[PDB]
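*Asks:* Please read through the structure below; I'll follow up with questions.
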Amino acid sequence: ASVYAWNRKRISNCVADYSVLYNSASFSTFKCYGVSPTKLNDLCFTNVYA
Amino acid sequence: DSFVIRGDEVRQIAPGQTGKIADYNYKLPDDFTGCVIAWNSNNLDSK
C-alpha cells in the first residue's frame, strides 16, 4: 500500500516461526523495541498486527 | 583474528550480537576487550 493509506493485517490463531523473517538477508533493518528478535519463538501474543 | 566475510554480516561481529556467523563459526564473548576492524575487499577477494 501507499503510506497515506497503509493496510493492517491481523494475525491470529496460528504458529509464528519468526526466525524465517529474522534470518532473511533481504531485510535492511529488523529493529525490535519491547522484545529482542531472538526471544520471539519462546514468547506469545493475543494477536499480532502487520 | 583474520577472516573474510560478506559486507552485510560485519554488524554481527560484536559482543552479544546474533545471526548465523556469530551463532556458528565466530563467537565473541559478552565481556570482550578488543577492537573489531573491517574494510571492503571487492578489489582483492572478488573474481
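Note that chain A is numbered according to Swiss-Prot, with residues 348-397 shown in order.
The backbone N, Cα and C atoms fix where each Cβ goes, and this holds for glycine too.
In case it helps, Swiss-Prot gives these features for our protein:
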VARIANT   A:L368 to I  In strain: Omicron/XBB.1.5, Omicron/EG.5.1
VARIANT   A:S371 to L  In strain: Omicron/BA.1
VARIANT   A:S371 to F  In strain: Omicron/BA.2, Omicron/BA.2.12.1, Omicron/BA.2.75, Omicron/BA.4, Omicron/BA.5, Omicron/BQ.1.1, Omicron/XBB.1.5, Omicron/EG.5.1
VARIANT   A:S373 to P  In strain: Omicron/BA.1, Omicron/BA.2, Omicron/BA.2.12.1, Omicron/BA.2.75, Omicron/BA.4, Omicron/BA.5, Omicron/BQ.1.1, Omicron/XBB.1.5, Omicron/EG.5.1
VARIANT   A:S375 to F  In strain: Omicron/BA.1, Omicron/BA.2, Omicron/BA.2.12.1, Omicron/BA.2.75, Omicron/BA.4, Omicron/BA.5, Omicron/BQ.1.1, Omicron/XBB.1.5, Omicron/EG.5.1
VARIANT   A:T376 to A  In strain: Omicron/BA.2, Omicron/BA.2.12.1, Omicron/BA.4, Omicron/BA.5, Omicron/BQ.1.1, Omicron/XBB.1.5, Omicron/EG.5.1
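Set these features in their place in the structure for me.
*Replies:* With a cut-off of 8 Å between CB atoms and residues at least 6 apart in sequence, the same chain places A:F374, A:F377 near A:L368 (variant position), listed in sequence order.
In this structure, A:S371 (variant position) belongs to neither helix nor strand by DSSP; it is coil.
In this chain, none of the residues that are 6 or more apart from A:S371 (variant position) has a CB less than 8 Å from its CB.
With a 10 A radius on its CB, A:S375 (variant position) counts 6 other CB atoms from all the protein chains.
In three-state terms derived from DSSP, A:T376 (variant position) belongs to neither a helical nor a strand segment and is classed as coil.
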*Asks:* Including all protein chains displayed, how many Cβ atoms other than that of A:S373 (variant position) lie within 10 Å of its Cβ?
*Replies:* 4
